[PDB]
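J.: Before I ask anything, here is the structure I am working with.
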Amino acid sequence: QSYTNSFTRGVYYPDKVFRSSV
Amino acid sequence: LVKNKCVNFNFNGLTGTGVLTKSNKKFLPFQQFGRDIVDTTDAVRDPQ
Amino acid sequence: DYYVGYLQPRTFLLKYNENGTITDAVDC
Ligand SMILES: *[C@@H]1O[C@H](CO)[C@@H](O)[C@H](O)[C@H]1NC(C)=O
């Protein structure tokens, strides 16, 4: 194997609350 | 369901009082409730 | 062909679109 870097991956929705432009 | 009138509502165990009107906010299919900037539940989706 | 990572507690800043879609995030 090798070692790399993750640019910005790994973001998921924390909850189920709708928000608009905040 | 009663709209444009002051009623007591119970949506999936969520209870409150207010006036239910049509909105234009677009939830995502996995979202149920909606919340304002601080704490209040501004929007809600009919389960049916 | 596959990658593995681990998670840590952290504070993040998220941006919600005028839909509900998340478009950008900023670490703290
Ligand atoms: C919301 O998403 C729809 C596509 O599902 C798009 O047509 C519309 O312009 C979007 N508007 C926003 C960002 O509120």
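Residues displayed in chain B correspond, in order, to Swiss-Prot positions 533-580.
Determination method: electron microscopy, 3.0 Å.
Here the Cβ of each residue, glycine as well, is placed from N, Cα and C on the backbone.
Swiss-Prot documents B:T547 to K as a naturally occurring variant and attaches the note In strain: Omicron/BA.1.
Let's see these features in context: how buried, what's close, how far.
T.: Secondary structure from DSSP puts B:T547 (variant position) in a beta strand.
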J.: So what sits near B:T547 (variant position) in its own chain, CB-to-CB under 8 Å and at least six residues off in sequence?
T.: B:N540, B:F541
